[PDB]
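In what follows, a single structure is set out as structure tokens and then discussed.
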Amino acid sequence: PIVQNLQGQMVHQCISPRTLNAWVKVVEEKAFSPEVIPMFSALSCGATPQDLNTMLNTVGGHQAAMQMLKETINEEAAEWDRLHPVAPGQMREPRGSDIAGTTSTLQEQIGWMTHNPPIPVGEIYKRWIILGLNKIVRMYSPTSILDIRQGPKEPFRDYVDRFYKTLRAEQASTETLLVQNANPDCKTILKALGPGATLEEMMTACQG
Amino acid sequence: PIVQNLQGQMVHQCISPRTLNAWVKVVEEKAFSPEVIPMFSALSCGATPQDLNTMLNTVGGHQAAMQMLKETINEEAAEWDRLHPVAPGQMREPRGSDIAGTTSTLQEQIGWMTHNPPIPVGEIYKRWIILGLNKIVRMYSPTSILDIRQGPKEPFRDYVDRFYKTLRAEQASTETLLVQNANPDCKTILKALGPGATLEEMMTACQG
Amino acid sequence: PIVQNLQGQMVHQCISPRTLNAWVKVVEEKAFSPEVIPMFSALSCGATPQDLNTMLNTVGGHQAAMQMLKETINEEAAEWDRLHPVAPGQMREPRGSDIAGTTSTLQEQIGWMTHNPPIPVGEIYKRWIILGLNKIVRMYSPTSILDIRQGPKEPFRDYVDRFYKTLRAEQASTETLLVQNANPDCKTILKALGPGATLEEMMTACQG
Amino acid sequence: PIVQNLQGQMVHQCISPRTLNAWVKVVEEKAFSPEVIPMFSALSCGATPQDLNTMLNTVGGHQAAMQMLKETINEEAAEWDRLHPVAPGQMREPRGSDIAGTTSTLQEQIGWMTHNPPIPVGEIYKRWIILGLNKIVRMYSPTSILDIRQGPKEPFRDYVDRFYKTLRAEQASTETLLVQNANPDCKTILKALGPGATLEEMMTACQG
Amino acid sequence: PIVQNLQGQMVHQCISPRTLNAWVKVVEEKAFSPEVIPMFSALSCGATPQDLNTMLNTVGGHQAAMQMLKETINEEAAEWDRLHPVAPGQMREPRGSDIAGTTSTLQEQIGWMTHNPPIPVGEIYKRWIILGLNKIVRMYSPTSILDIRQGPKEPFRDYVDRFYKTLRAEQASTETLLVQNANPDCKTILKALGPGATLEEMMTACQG
Amino acid sequence: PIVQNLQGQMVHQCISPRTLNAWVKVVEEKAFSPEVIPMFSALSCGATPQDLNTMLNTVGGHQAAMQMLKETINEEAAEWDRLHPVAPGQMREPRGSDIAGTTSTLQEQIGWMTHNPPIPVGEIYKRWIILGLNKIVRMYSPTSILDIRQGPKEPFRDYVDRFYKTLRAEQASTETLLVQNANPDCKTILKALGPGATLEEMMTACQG
Amino acid sequence: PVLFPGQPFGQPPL
Amino acid sequence: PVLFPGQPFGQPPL
Amino acid sequence: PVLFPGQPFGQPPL
Amino acid sequence: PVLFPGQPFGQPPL
Amino acid sequence: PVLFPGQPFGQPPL
Amino acid sequence: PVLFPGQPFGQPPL
Ligand SMILES: [Cl-]
Ligand SMILES: [Cl-]
Ligand SMILES: [Cl-]
Ligand SMILES: [Cl-]
Ligand SMILES: [Cl-]
Ligand SMILES: [Cl-]
């Protein structure tokens, strides 16, 4: 990454073994559950395109997803080149391939990122990557919100957990449906409570 | 977070992999036991709104709670906007959405937090979050203090542990009841000891 | 905590995830064995009252002990207020509640701790806490020293371990008894060795 | 490695125990799966030839691969000496053996790497090593892309994972084949979808 | 401990959670095997008497040993007071109790340790502690060197390991005996090899 | 160890708990496999003789090896004294015993190591130690290269692994033999391939 | 509102 | 008192 | 394209 | 003595 | 060659 | 010798 030092200057630092291992382990354990994306974003704080490519490349398996990610990056890079049609010792303008780190060196990336004003190629590339990861989350979301219905004896709290877990995954890239998909006994209670009830009030009502 | 450096200046730092993993693991293991809140507060020391949102987003599951948390934040943000009705290169005033980090950038958050005088948007947002987490603790508290009664052969110490564990969870958002809910043998001893006895003296008395 | 930096100045630092986890884990594993207290003291080195409250609050369960601790802190705080009967931009004098961190902010705590001369509210509060923890150790000590007697075939070394483990817990808040509680065969040997023998000499004598 | 310090100067640092252990563990667990190479590259960031040799030497077993790696390094070193035919207190020019760290001392390596302009012997040697590691990945790739065919009941997503995992390993040192190797039912669907379909669109189509 | 900083000055640092845990774990796993002493010494590098007392106090159990250690410290402290018979704002001379940290504060310890010339109370106390730990190792050494004899089918290497493991423990506070305690077949070979043989030559000779 | 600081000066640092534990664990797990030596060298980067003795002393068991190591150090120290036949406040010349850290203090070691020009006693002693460790590796090498022959159904790759693992251990202190020790079927193929074939080409040829 | 159901914490609006 | 039953350590009063 | 099937992220082209 | 049985290391006397 | 069979990486020659 | 059997590495002599 690029971070501050004692002199207050932005300097490059090696990606740490802790960071490398944390990303490998979250992918292994969580695959492409929605919560993997904010973890990726947090672990790649201040990342250069090189660092982002390092993290993506350290992933073994999940290569269908990684290929979809390549497609998304290709699309975002093409759009950048469309919108940005591009001297000794002077800073050139970054193309899509430079932002994605295929045609740019680490030193060029540092030059752009620490310039005044800065050209944040690390943040731009992360945006494309996060866009692609969100599509993968949506692709691998197993259940439609329409099929999340409360069981006859399922506690309301457990149903609400399933409901909003499903909604999170499905929307990666409500109040009335929650009530409609509730079981007969809680639906009766929720109808009597009426519209305008908070989730807390609904959960309290069907708790007993 | 924002922390001090050698120059004595407040500078932004990336949220560390240790911090990220610790929060994920405490939620996984402890769910919403009361002790999870002070851990959240400690792990989010010096946090920007962005850092707080990162921590909240890294949580997989528990989405009923996370939705209740959203409601609470919406309420606190609305109240802020009511109480605080809001130029080139100048610092704007933060709205509720800026404090919650939806409409503010990381650099704007750093600007507010490191200003003189500082506008501590990180601390304000944490206050709203902790408020919401306390409601969730209360919601998920399984037992009323009225149903914590000492068993016929339960050691007094174990009963007192259950009593004050329950009280902590129930009050998230006594001396006489402790005695009344004690079993016959210890109640007799505690009655003879009389009122004004410390917990230590009570536990010593029913220890044998 | 408050620690030194490159400039040689006392600056506040966030309590680390390592510190937070270490304290949680020692309580979980060791409960209130005597060795937990010096660990608490070491882990809370340079701690503000806020840090001390953080550590205490992160503890799940053990709420009988935590309530006894509250009582002790209340007693020590009352005594402070008795002995210390308490202007724009000037430093006020800390009351008991300020030392315990209920009525003082983190910045006020830092002000007192880094003042010249310093008012070490962190150390004062730790003293009260350690006082309370010692009482809890004494309360939860299971065995009297009078009931530690060497078994007919128990090796002397194992007996001495039990003897001094028990003594440590019982005294939280000898030479002759060690001999008297020894079994017939070692007692005979220890009598012949006579008084004035070191523990090493006693253990050597009953080793065979 | 060689890294920056507070003075902004490039100084040598000891390879850390975390780095050493991480490399040992990734080789143990992953052997020579493709993802081991970017991990090696990341863990050896800023590495001297000495550091690179340290990492390679800490590997127990896998000595067939390590011998192939030696061959590759010998070839790249020979080519360097062909292309670069090589005074008191002056900097000599590095030969192949110096880049590989057999005939150069750590101080000579630091001299070359921190010179102005710098002679990046660490990066040159890493290039040779990564070249050799890629050949080993190719050698140990178990399956040809021609033998990756979708099973009668294998979900399309699982097939695509196998397809691109195999392709990655085989190419270490497509769109039409993916369709041809699909099973009858998905092939029919993919034919109807037609050429020009993205991987995402293909996976969506055969998902049901 | 006391360590150097950027200004090149000796400043106090808190004992780290890593250090605290490492010492607790080595005692738990290894008890009082000889190798525990150099680990103690290494973990207590730059330690104040306070730090040394912290490490000793964090030990649960092993209280026979800890009591023997107290005796040894009492003896060494008495000798110090015999050899060193001891003004506003001036540095007093440390007595035995000050070195052992019973009657000295942390600030007094830092004063003595960082003085010019320095009075290394941390090193003096560690010397007494290491003296006591060595006696405990000797006390808990289970086997005499006289009873380490090579088995009829025991490989010579395994015998030599037992021989020198025993010797290390027994001497805490040879060449001919090694041969005499060897079994008939290796003894014959070692006799033929003759005196003046290195251990390596002896082990090579009895290897087959 | 001795390392650089912000001022660019060589200052002593305490050996870290991570370093101490890593060395203990590698010896426990790997005993004296060849890869343990480069790990020792890497973990002891910048080490003083004191640090090297600390690492060696923390090893429990393996005392036959440690005694052989003592012999080797004695030999190298004797040779140093032969080749180097050795005033108030002035630097004395280091003898063998000083390099091995028996007769030199930590401060004397730091004096020699940080002098201009530096007398690298840490590196000299490490050389002697590594020399001794290599002899131990050779001593504990279980198999001669002559007895590594490919099994009738053993894959060639697995045979080559055994071949070069054995060679590494045996040489601690080829092309034709590899072919001769191959099984009939691969030997035939390797003969047809002819001499001058790389290991990669040989492995490819016998892969099928 | 600032936050909506099924949307991440910190999600920009509009 | 400074601290009350069932309330966290550091809990502000009133 | 910037990236091709079966090639690493960051792979230089041509 | 400096240290007494059953008392911690570093325990102040009197 | 720079490296020989059975010899460590970085092994000095001659 | 510098080191003797059964004595630690770094053990001072005499
Ligand atoms: Cl893969
Ligand atoms: Cl979720
Ligand atoms: Cl609790
Ligand atoms: Cl090997
Ligand atoms: Cl104990
Ligand atoms: Cl041993």
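By Swiss-Prot numbering, chain E shows 133-218, 224-310, 318-352, in order.
How was it done? The header gives X-ray crystallography, 2.0 Å.
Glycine too: its Cβ is placed from the backbone N, Cα and C atoms.
Around the Cβ of E:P166 (mutagenesis position), the number of neighbouring Cβ atoms within 10 Å comes to 23. Mapped onto three states, the DSSP output places E:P166 (mutagenesis position) in coil. In Swiss-Prot, a mutagenesis experiment is listed as E:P166 to A, annotated with the note Loss of infectivity.
Other Cβ atoms within 10 Å of the Cβ of E:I169 (mutagenesis position) number 20 in total over all chains. Annotation of the mutagenesis experiment E:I169 to S in Swiss-Prot: Loss of infectivity.
Under its mutagenesis entries, Swiss-Prot includes E:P170 to A with the note: Retains infectivity.
Over all protein chains present, the Cβ of E:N185 (mutagenesis position) has 23 other Cβ atoms lying within 10 Å. Secondary structure at E:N185 (mutagenesis position), taken from DSSP and collapsed to helix, strand or coil, is helix. According to Swiss-Prot, the mutagenesis experiment E:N185 to L carries the following note: Loss of infectivity.
According to Swiss-Prot, the mutagenesis experiment E:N189 to D carries the following note: Reduces binding to human NUP153. Does not affect binding to CPSF6. Reduces infectivity to non-dividing cells. Retains infectivity to dividing cells. For E:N189 (mutagenesis position), the number of other Cβ atoms no farther than 10 Å from its own Cβ, over all displayed protein chains, is 21.
Quoted from Swiss-Prot, the note on the mutagenesis of E:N189 to A is: Reduces binding to human NUP153 and CPSF6. Reduces infectivity to non-dividing cells. Retains infectivity to dividing cells.
Experimental mutagenesis is annotated in Swiss-Prot for E:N206 to A, with the remark: Loss of binding to NUP153 and CPSF6. Classification of E:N206 (mutagenesis position) by DSSP places it within a helix. Within the same chain, no residue at least 6 positions away in sequence has its Cβ under 8 Å from that of E:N206 (mutagenesis position).
Under its mutagenesis annotations, Swiss-Prot gives E:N206 to D the following note: Loss of binding to CPSF6. Does not affect binding to NUP153. Retains infectivity to non-dividing cells.
What Swiss-Prot says about the mutagenesis result for E:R305 to A is this: Does not bind FG repeats of human NUP153. Loss of infectivity. Sequence-distant neighbours of E:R305 (mutagenesis position) (same chain, six or more apart, CB under 8 Å from its CB) are E:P166, listed in sequence order.
Experimental mutagenesis is annotated in Swiss-Prot for E:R305 to K, with the remark: Retains binding to FG repeats of human NUP153.
Summarising the environment of E:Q308 (mutagenesis position), the number of other Cβ atoms within 10 Å of its Cβ, over all protein chains shown, is 19. Secondary structure from DSSP puts E:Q308 (mutagenesis position) in coil. Under its mutagenesis entries, Swiss-Prot includes E:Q308 to A with the note: Retains infectivity.
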Open item on the list: What's the end-to-end span in Å, taking the Cα of E:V218 and the Cα of E:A224, for the 5-residue unmodelled region?
Closed with: 14
TODO: Could you tally the C-beta atoms, other than its own, that fall within 10 angstroms of the C-beta of E:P170 (mutagenesis position)?
DONE: 21
Task: Through-space Cα separation in Å, E:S310-E:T318, 7-residue segment unmodelled - done: 17
Task: Cα-nearest neighbour of E:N189 (mutagenesis position) within the listed mutagenesis positions, E:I169, E:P170, E:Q308 - done: E:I169
TODO: Pop the Cα-Cα gap between E:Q308 (mutagenesis position) and E:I169 (mutagenesis position) into the table, whole Å please.
DONE: 14
Task: Intermolecular Cβ proximity, mutagenesis positions E:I169, E:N189, E:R305 versus chain C, under 8 Å - done: E:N189
Open item on the list: Between E:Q308 (mutagenesis position) and E:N185 (mutagenesis position), how many Å separate their Cα atoms?
Closed with: 26
Open item on the list: For ligand 6, list the mutagenesis positions among E:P170, E:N206, E:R305, E:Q308 whose CB atom is within a distance below 6 Å of it, in sequence order.
Closed with: E:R305
Open item on the list: Roughly how many Å lie between the Cα atoms of E:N185 (mutagenesis position) and E:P170 (mutagenesis position), rounded to a whole value?
Closed with: 17
Task: Proximity to chain L among mutagenesis positions E:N206, E:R305, E:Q308, where any Cβ pair is under 8 Å - done: E:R305, E:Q308
- [ ] Check each of E:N185, E:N189, E:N206, E:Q308 (the mutagenesis positions) against chain F and write down, in sequence order, those whose C-beta lies under 8 A from a C-beta there; write 'none' if there are none.
- [x] none
